[PDB]
Amino acid sequence: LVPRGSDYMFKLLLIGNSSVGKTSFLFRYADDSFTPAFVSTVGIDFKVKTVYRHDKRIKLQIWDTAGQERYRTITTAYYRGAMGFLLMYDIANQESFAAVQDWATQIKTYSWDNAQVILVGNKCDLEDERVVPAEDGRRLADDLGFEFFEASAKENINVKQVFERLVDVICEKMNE
Ligand SMILES: Nc1nc2c(ncn2[C@@H]2O[C@H](COP(=O)(O)OP(=O)(O)O)[C@@H](O)[C@H]2O)c(=O)[nH]1
Ligand SMILES: [Mg+2]
């Protein structure tokens, strides 16, 4: 659904384990802010951003999938029609990285095959607590057909780069 004034509208979703930084990543990208305190989760919602790429004005409708679910019945409805995903883990939390394949399986189950994915090792500022080497993220991203970046919502490292790369690969696939 393209709004007047835009050339495209791409739905993007942030997915991954609880506490990897999804809500923070979206808050940094959309509002260029960070909250150093616990914020309550009250449900799934989106924020918008405009990107100018490939000579077009692109509206991004970017969905935060909110908290963990007991029954994965609500988040997964929003995967339908998504042009892209940020599949996020925390470089300081091994379990969040071990979960990547499960999230990737969900992408394939609930979204069309041409949905694009960037694997994001968030919290790259936490080098003192790193447990997931970037090379391990890159290897898995290559295995699964995803782009890859390390980033930090907290320090505003590679947040723009992640979204812009995702928009680029979406545009490339669209022109196949
Ligand atoms: N050190 C660090 N902490 C972060 C970063 N991004 C988010 N956090 C923190 O990680 C916790 C979980 O973030 P949140 O965005 O709520 O994660 P979500 O459960 O995936 O939505 C919060 O305490 C955030 O402040 C980051 O880039 N670096
Ligand atoms: Mg959240």
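Start at 1 and count along the chain as shown; that gives each residue its number.
A Cβ is built for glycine as well, from the same backbone N, Cα and C atoms used for every other residue.
According to DSSP, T23 (Mg(2+) binding site) is assigned to a helical segment. The GDP binding site annotation in Swiss-Prot covers 16-24, 122-125, 152-154.
Within the same chain, the residues at least 6 positions away from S18 (GDP binding site) whose Cβ sits under 8 Å from its Cβ are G67, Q68, listed in sequence order. In the three-state DSSP classification, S18 (GDP binding site) falls within coil. The annotation GTP binding site is assigned in Swiss-Prot to 18-24, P36, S40, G67, 122-123, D125, 153-154 on the grounds of similarity to another entry.
The local packing around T41 (Mg(2+) binding site), expressed as other Cβ atoms within 10 Å of its Cβ over all shown chains, amounts to 14. In the three-state DSSP scheme, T41 (Mg(2+) binding site) falls into the coil class. The feature Mg(2+) binding site is assigned by Swiss-Prot to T23, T41, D64.
Sequence-distant neighbours of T73 (mutagenesis position) (same chain, 6+ apart, CB under 8 A from its CB) do not exist here. The mutagenesis experiment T73 to A (Swiss-Prot position 86) is recorded by Swiss-Prot, whose note states: Loss of phosphorylation. Reduced binding of CHM and CHML binding.
One mutagenesis experiment catalogued in Swiss-Prot, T73 to E (Swiss-Prot position 86), is accompanied by this note: Phosphomimetic mutant. Loss of CHM and CHML binding. Mapped onto three states, the DSSP output places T73 (mutagenesis position) in coil.
Within the set of binding-site residues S18, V20, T23, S40, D64, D125, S18, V20, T23, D125 have a CB atom less than 6 Å from some atom of ligand 1. Taken residue by residue with DSSP, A153 (GDP binding site) is part of neither helix nor strand, so it is coil. The Mg(2+) site is set by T23, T41, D64; from the centre of their CB atoms, other residues of the chain with a CB within 8 Å are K22, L26, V39, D45, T65, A66, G67. Close to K22 (GDP binding site) in the fold, though at least 6 residues off in sequence, lie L14, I15, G16, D64, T65, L86, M88, each with a CB less than 8 Å from its CB.
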